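Structure record follows, encoded as C-alpha cells.
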Amino acid sequence: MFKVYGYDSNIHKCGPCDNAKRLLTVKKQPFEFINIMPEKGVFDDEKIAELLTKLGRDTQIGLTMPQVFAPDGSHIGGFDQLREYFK
C-alpha cells in the first residue's frame, strides 16, 4: 500500500493531502492515511517521530504535509512528487 502522512482536513485543512488521496484512488492504488494531528492543535508525537525515522531526518525544517511513501517503502515526497511519480 502507499502510505500517506498528513492532516485530516476536517481538523486542519490540507488541500495537498486531499489531492494525494484522490490521485491514488483515480489510479486504483490502495493507500493507508496516517493523520498526524488527531485533534485541533494536538500533534501525535509518536507518528512525527516515525515519519522522521522513515525520512532519515534529524530536523523538521521545511517539512510539509503530505509525505508519501511508495508500496516498497521508498520515499516519494509531497503531492507534487506523487503527480510526477505516475508519469
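The chain as shown is numbered from 1 upward.
Determined by X-ray crystallography, 1.5 Å, according to the entry header.
Any Cβ shown, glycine's included, is placed from N, Cα and C.
Here the Cβ of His12 (mutagenesis position) has 17 other Cβ atoms within 10 Å, regardless of which shown protein chain they belong to. Mutagenesis annotation in Swiss-Prot: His12 to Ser, described as 70% loss of ability to be reduced by thioredoxin reductase; the structure shown retains the original residue.
Taking the Cβ of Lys13 (mutagenesis position) as centre and 10 Å as the limit, one finds 10 other Cβ atoms among all the protein chains shown. Swiss-Prot lists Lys13 to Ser among its mutagenesis entries, and the accompanying note reads: 85% loss of ability to be reduced by thioredoxin reductase.
Around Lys21 (mutagenesis position), the same-chain residues six or more apart in sequence whose CB sits under 8 Å from its CB are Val4, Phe31, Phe33, listed in sequence order. Quoted from Swiss-Prot for the published mutagenesis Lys21 to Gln: Complete loss of ability to be reduced by thioredoxin reductase.
For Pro66 (mutagenesis position), the number of other Cβ atoms no farther than 10 Å from its own Cβ, over all displayed protein chains, is 25. Quoted from Swiss-Prot, the note on the mutagenesis of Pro66 to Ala is: 30% loss of ability to be reduced by thioredoxin reductase.
All chains included, 12 other C-beta atoms sit within 10 angstroms of the C-beta of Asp80 (mutagenesis position). The mutagenesis experiment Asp80 to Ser is recorded by Swiss-Prot, whose note states: Increased ability to be reduced by thioredoxin reductase.
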> To the nearest whole angstrom, what is the C-alpha distance linking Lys13 (mutagenesis position) and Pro66 (mutagenesis position)?
Replying inline: 12
>> Give me the CA-CA distance between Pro66 (mutagenesis position) and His12 (mutagenesis position), in Å, as a whole number.
In response: 12
